[PDB]
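K.L.:
One structure follows; several queries about it will come next.
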Protein chains: 2
Amino acid sequence: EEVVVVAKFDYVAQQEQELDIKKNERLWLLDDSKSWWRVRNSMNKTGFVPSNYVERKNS
Amino acid sequence: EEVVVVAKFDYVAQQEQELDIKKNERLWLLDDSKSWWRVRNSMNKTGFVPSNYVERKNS
């Protein structure tokens, strides 16, 4: 459910909602069942949603 | 690449960084190649990082 993850690479956060990490840092993964996509709505609000809640429009 | 996605299901945001969405709403997916995990560091700062930059310490 919550588990510890290890950074494989550095990451410089590009927004306030992101986290800067360093290679080999250990971090809590809050929910190991959740992968998130960053989306933007018709009102120009941006945020994260669980990736399985959306799908590409091709029909 | 940016693409249009469609909500499969409603989602009520649990945190300010997430977005509320309604089934059938159309959204911009800012980067179709990018999935994120929410993590918490040793200083108890939380944020999103690309999922492929981190791996489980155990299994």
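Throughout, chain B uses Swiss-Prot numbering, with the displayed residues spanning 3-61 in order.
Heads up, header says this was done by X-ray crystallography, 1.1 Å.
From the backbone N, Cα and C atoms, a Cβ is placed for every residue, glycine too.
Not my notes, these are from Swiss-Prot:
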- B:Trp38 to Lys: Small decrease in RASA1-binding. Almost complete loss of RASA1-binding; when associated with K-143 and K-229 (MUTAGEN)
K.L.:
Translate the DSSP assignment of B:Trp38 (mutagenesis position) into the three-state scheme.
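P.N.:
It is in a strand.
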K.L.:
Provide the number of Cβ atoms within 10 Å of the Cβ of B:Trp38 (mutagenesis position), excluding the reference atom itself.
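P.N.:
Cβ-Cβ neighbours of B:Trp38 (mutagenesis position) within 10 Å number 22.
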